[PDB]
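Contents: one structure, followed by commentary.
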Amino acid sequence: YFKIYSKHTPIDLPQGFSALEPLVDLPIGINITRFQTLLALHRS
Amino acid sequence: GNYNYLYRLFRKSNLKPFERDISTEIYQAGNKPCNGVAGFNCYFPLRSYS
Ligand SMILES: *[C@@H]1O[C@H](CO)[C@@H](O)[C@H](O)[C@H]1NC(C)=O
């Protein structure tokens, strides 16, 4: 199972407390070891 | 004879719960590389029940 929790807020990480609600579950069944982030460049 | 259905004969490690293996790589019984070809200490893990 792949579970994703999330939280959004309008603001070094800040000092405070905020809990995260569950929003996604995916019945995948995979062996994961590595990952990467995807950007969106601003073309001139 | 029905050769369609197949099972697995060799694997390095035991499967975790609720896991599926679709890899068909040549199992290395020995230490020499198999080079993707059937040979000594190199067997195709998928076998046919027939
Ligand atoms: C998951 O992948 C890693 C990749 O190195 C491997 O070492 C490990 O044996 C794999 N586990 C399962 C349960 O397939």
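We number chain B the same way Swiss-Prot does; the residues here are 447-496, in that order.
Backbone N, Cα and C atoms are what each Cβ position is placed from, and that goes for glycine too.
Database features, via Swiss-Prot:
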type	residues	note
MUTAGEN	B:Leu452 to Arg	Increased resistance to neutralizing antibodies. Decreases HLA binding to NF9 epitope. Increased binding affinity to human ACE2
MUTAGEN	B:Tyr453 to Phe	Decreased HLA binding to NF9 epitope. Increased binding affinity to human ACE2
VARIANT	B:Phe456 to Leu	In strain: Omicron/EG.5.1
VARIANT	B:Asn460 to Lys	In strain: Omicron/BA.2.75, Omicron/BQ.1.1, Omicron/XBB.1.5, Omicron/EG.5.1
MUTAGEN	B:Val483 to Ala	Increased resistance to neutralizing antibodies
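Feature map: annotations from Swiss-Prot on the structure.
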residue: B:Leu452; record: mutagenesis position; DSSP class: strand
residue: B:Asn460; record: variant position; DSSP class: coil
residue: B:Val483; record: mutagenesis position; DSSP class: coil
Worksheet item: Cα within 10 Å of B:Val483 (mutagenesis position): which of the recorded positions B:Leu452, B:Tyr453, B:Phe456, B:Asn460 qualify?
Response: none
Worksheet item: Which residues of the same chain, at least 6 positions away in sequence, have a Cβ lying under 8 Å from the Cβ of B:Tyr453 (mutagenesis position)?
Response: B:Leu492, B:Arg493, B:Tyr495
Item to complete: Using a 10 Å cut-off, grab the number of neighbouring Cβ atoms around the Cβ of B:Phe456 (variant position), all chains included.
Response: 13
Worksheet item: In the structure shown, which of the mutagenesis positions B:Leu452, B:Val483 has the fewest Cβ neighbours within 10 Å?
Response: B:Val483
Worksheet item: Taking the Cβ of B:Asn460 (variant position) as the centre, how many other Cβ atoms fall within a 10 Å radius?
Response: 6
